[PDB]
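Let me begin by presenting the structure, written as structure tokens, before commenting on it.
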There are 4 protein chains.
Amino acid sequence: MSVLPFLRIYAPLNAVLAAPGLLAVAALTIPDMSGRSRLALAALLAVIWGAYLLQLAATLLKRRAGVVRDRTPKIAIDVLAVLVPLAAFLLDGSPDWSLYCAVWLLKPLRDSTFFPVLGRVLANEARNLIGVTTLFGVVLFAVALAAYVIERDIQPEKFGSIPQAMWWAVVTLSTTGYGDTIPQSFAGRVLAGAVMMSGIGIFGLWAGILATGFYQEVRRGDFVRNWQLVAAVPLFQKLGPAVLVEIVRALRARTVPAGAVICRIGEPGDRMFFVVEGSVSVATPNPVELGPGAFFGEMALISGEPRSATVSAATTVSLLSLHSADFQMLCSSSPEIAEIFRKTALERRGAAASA
Amino acid sequence: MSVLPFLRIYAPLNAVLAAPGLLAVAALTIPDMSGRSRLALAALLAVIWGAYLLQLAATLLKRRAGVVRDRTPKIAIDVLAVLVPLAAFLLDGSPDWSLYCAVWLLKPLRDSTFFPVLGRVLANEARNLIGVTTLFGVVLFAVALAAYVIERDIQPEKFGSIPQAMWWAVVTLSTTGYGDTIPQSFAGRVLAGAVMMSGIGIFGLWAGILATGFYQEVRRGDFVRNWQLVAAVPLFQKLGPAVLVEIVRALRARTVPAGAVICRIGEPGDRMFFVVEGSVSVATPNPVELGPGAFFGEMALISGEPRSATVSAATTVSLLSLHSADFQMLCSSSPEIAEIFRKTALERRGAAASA
Amino acid sequence: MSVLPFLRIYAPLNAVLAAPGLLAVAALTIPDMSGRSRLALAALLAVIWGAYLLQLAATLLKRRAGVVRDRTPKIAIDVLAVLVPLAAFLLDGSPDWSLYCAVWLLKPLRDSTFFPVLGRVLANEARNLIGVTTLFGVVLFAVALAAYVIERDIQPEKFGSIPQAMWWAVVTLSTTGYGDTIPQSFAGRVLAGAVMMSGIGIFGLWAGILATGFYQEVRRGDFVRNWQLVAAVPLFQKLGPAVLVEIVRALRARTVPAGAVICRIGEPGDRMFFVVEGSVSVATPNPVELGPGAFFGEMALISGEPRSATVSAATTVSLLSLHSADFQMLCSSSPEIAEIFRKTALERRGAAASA
Amino acid sequence: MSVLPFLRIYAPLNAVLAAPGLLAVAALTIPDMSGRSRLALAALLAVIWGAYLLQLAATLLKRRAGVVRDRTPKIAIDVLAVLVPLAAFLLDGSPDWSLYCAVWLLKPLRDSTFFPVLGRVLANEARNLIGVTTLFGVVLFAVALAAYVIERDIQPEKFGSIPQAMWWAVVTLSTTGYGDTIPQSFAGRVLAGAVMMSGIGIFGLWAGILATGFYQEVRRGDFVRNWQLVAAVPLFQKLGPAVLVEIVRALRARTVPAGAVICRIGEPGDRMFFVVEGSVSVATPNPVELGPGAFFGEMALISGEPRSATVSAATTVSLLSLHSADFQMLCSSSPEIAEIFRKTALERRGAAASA
Ligand SMILES: [K+]
Ligand SMILES: [K+]
């Protein structure tokens, strides 16, 4: 609610082309298709092939920024990006070679930031996952067997075995309800009463395990990435040691592209930012274009009012952001700093129209 | 648990009439219907048409309160509120013109406060949503394909393609279980074992993303709306800077209409309020009708007892509210203020029966 | 994890008999039943009828503890507990009179503490619920209509109307998958892709609303019920104002019945309690039976060891409880109090075997 | 995200063999199976029988570490581990004796740490569970009956009774959708509208109850297990009383086996550890193998850089771990301690290459 994320966060065309590229699979897969567009899209694979392949050798030129890097991951597919289709072209002379369109599916995961963020925490908590997972396996065959107890007589063809009941186990326990083979008798129907009650407690915990400290990591991700952009501010020599830990939980940084709007005039004032790199378009009669290491909105927070400038991104600005309360926290945290935001709440009233 | 929300929070008849209005759709949609009430309700559209249309021009008189306003949203439908049915009346000479009863469906969302509260936070966290959404797309075709591997031989008509398996993908992954086309073999049935385990982890995270900082916003909404109603209290010059940030998390403000009851006598005392605007009905032999900037319940909290007055809303009062602990926090937070709540715990014992 | 709840929390036989009582419904409901046990259980209604009716008049003697009470709730069913069956006996001369066995179903909710705890918070947050509920209604007909767009031609009999699609709406959106009427075409099948994605976000929020501050109330319930049992401890005159608010979040109180076990000897020491009312069975050669306002386990916490006594409930003790950390919080919170728990960690070593 | 869990957390072969052992069930359960491998796996039971039985008597030698122990749990199955199959071998002369392969299913739960962690908290909160559980039973028959109201006429064979509707109750309320017997009329179909809305609120709370303080316990489990490994550090005499309670929430301890890698050189520096027992492989020209009571990474945190050593586990090290922020918390928490981490940030620069 307090951040301006822009400048094509879904930027690189590498990540893009799997989306169109894989949809070209389908028409090959389907009878009653004229051969015209059958192969027209086979090129389009050869395009993205050629295109990543065009990208490829430039990537293998890893002499750019070659100081200290661990690029086993980013290359791990680029290799197979182009070979697996290729040998597929020959040894699978039949059209099925296209079925190696499962292969690009890591290309998003090549440049998927937020995926290593996933895998990072699985390696702390999987202790639980297993003890749950086993326990999921506990409750499975604990219960799956209890049907084999019963309907083997009148439902051999459906419940004449164990795994056929393990089939009906997780279909039942995992909230689903397919609806192919269901009991008939009383007691076998009784047993269901704890099942949903159970499984929704199980995943009641287990999927809960995921978000549990995942959010910590993401709520940590916004710190670790933002103990940066701290000392840049010329004013933060006087902030206290413990003061920051409160703050930076909320402060998210994002970039804005050139030309974009930052805050429009006349809209109600709700938030202030800290500029740390770039330049702005403070639309006043004399544009107060503030450079790296600036801020604005105290005019809008201390008074509780609409905006004093249609501020727009003159350049690609790496922005911070902060709503009122946690700025009221700051002005409450120290009378030292509210002095200059009191002064600046008078200076920028005339510095805006003047130079 | 600590708030008195009243005075028709679902107030305006603009938001209302879509509810009855759209149900008039149905009878047109149905064979074997006499033409009598077929058209009787077509008027009822023409009513709400005429009614919003009656409202309309008065809304286009935006010379009321015309100081600084951004009403592109609120008008955005009022325009189409009345035209879209109208041109529909002619060009769609057939009865299908009523099918533009999808159009009013934003009229609730016209005056739906709490909906911009939704959209505010989507523009901070959608970075995640996409990386999840892609990742949802990752796992989809990662898995959907694995059925095309198998049942193309004996289930052409069901699993003779890719998208037919992508159909069975999200039906399966999204907790559902339609129950039309299900595998037969072993290994194809094996693959399900991670699916529900997966998707309930996925939405285990993803829908979790929604409530995650949404609650922050709503838990923030109760601050931002309530850094107001602070300085009104004549006693809050001595409260500390950091003191407030703790408090206002809990303090919710709501309005009560005239005539309503606020706290009934004899019921156990559990909460105290801060009056800031309006007047009350403190039912005593001499009603101590306290105006803006008042409170009551310390008689009920410091002793731990039932109520001393059937306090009722003599007028439309904008109320605050506060349970004990966080008032015990306050009396614990400072011996300065408990003095006057000690005194007031004696004054109001006799001021209640006296004047 | 830190509480000993015992003494028949599901105590009163009033709440009990609905459970057996209502199961007597069934056999009446079923063809091919001999008349023998048909009516044998009709008495059993007449029993619980007579039994609550026996209870009844004693309840109408509300001259016990008649100081200040609001018993409109508790009586609200006892009235209808016995009349509704009665007039049902005559006017419904046919056996269907038993179908007023929906009536006792509030009798649990008569003495269901934890149910008013539910209703308390619905009256704060229903502002959201409605704006969601409407929004649920928004998305419903927003989408339900989109099927009427399509399959009216080849599925008149299933999708030849609006509500038949609203039927398939919430079946689909609410995670279910009945599996009666499903589309056939492409685009109508496309639309599902956001649905589960949506509804699991919707209830992703909405059911989240319930637990959201519900837990606050229950986490508050353990305070409000436990600002009691504070001043009873003779040692809590020196605890700081803010000190308590941290603590009492964790401290839950429960009662134990006479004869029961409290902590068994030899088991690892993990928790200590504060006795405030009753007496114990500290099994030592000289039983140190401590009365109201006592504690034990510092021998087990300061050393990090197993138990020094098979302490058992000599009487009905209202207990508190506290694990280590939050007691380590206390010994960390003040060197003042650890002195006497240092001394008591020597006194009780010999006071246990001595008198 | 901040822990290195290794050394076969799924270690003991006791817990293992149920997994293979129980899968041998299946082939016995299936017609059209040659008798060859029918019995080959019956030995494999006799193996694990013999194997646990081999383990058994060594376990009954509970003269190892026999100081104070409560091993009623761990033995509780080892008894039945071997008898229940045995008497099953004779009295169940028919092959069904194998159906006592439900019996080992506690053997994982024998050595399942994290399962007593489950049961610990159920004995605090089941007060709620019941009041919910009853309330689940409230809403069940509250609603299940409402179908018997209706479809008894035209659906005797499906809805000609109560429990047949209670069948359709929880199938419906518990998010499932089997899809066998569904209404036809209007009003009976209306009633569903609150059901999913309800049940997802119910489990909206109820399964929420599980994770609610479960996470407290697990977030407590990482304290209680880690008030240990505190005084071992020679430097923690000066840390404040309240200082620790913040810290140890985050500090998780895990063990690493000999030979494993701890932090690889060149990777970006993100975390530091506290060694408390064992030895390391700090790969430098002169390996600075630090023993119990050591740490490393301040070189990587104070500068914000990659790693200075491919530190690898020379021995089985019981490790702690700590990311930056909470170490920035520490260096912020006291200028006293940052002095020696300033000095050590110079000493280890040359102590690494020197001895
Ligand atoms: K389902
Ligand atoms: K189904």
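Method of determination (from the header): electron microscopy, 4.7 Å.
Including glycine, each Cβ sits where the backbone N, Cα and C put it.
Experimental mutagenesis is annotated in Swiss-Prot for B:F203 to A, with the remark: Increased channel conductance. There are 24 other Cβ atoms within 10 Å of the Cβ belonging to B:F203 (mutagenesis position).
According to Swiss-Prot, the mutagenesis experiment B:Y215 to A carries the following note: Increased channel conductance. The number of other Cβ atoms within 10 Å of the Cβ belonging to B:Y215 (mutagenesis position), over all protein chains shown, comes to 17. In the three-state DSSP scheme, B:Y215 (mutagenesis position) falls into the helix class.
The Cβ of B:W227 (mutagenesis position) has 14 neighbouring Cβ atoms from other residues within 10 Å, across all protein chains displayed. Record note (Swiss-Prot), mutagenesis B:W227 to A: Loss of channel activity. The unchanged residue is displayed.
Residues annotated as 3',5'-cyclic AMP binding site in Swiss-Prot, with a large-scale study or a structure entry given as evidence: B:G297, B:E298, B:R307, B:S308, B:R348. All protein chains considered, the CB of B:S308 (3',5'-cyclic AMP binding site) has 21 other CB atoms within 10 Å.
Long-range Cβ contacts of B:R348 (mutagenesis position) within its own chain (separation 6+, distance under 8 Å): B:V288, B:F296, B:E298, B:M299, B:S308. Among the mutagenesis entries in Swiss-Prot is B:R348 to A, noted as: Loss of cAMP binding. Loss of channel activity.
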When you average the Cβ positions of B:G297, B:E298, B:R307, B:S308, B:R348 for the 3',5'-cyclic AMP site, which other residues in that chain have a Cβ within 8 Å of that mean position?
-> B:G269, B:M272, B:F296, B:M299, B:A300, B:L301, B:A309
Greatest inter-residue Cα distance in Å for the 3',5'-cyclic AMP-binding set B:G297, B:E298, B:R307, B:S308, B:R348 = 13
Look at the binding-site residues B:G297, B:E298, B:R307 and tell me which residue has the greatest number of other C-beta atoms within 10 angstroms of its C-beta.
-> B:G297
Per the under 8 Å Cβ criterion, the recorded positions B:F203, B:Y215, B:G297, B:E298, B:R307 that neighbour chain C are B:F203, B:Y215
Among B:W227, B:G297, B:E298 (the recorded positions), residues with Cβ under 8 Å to chain A, listed in sequence order | B:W227
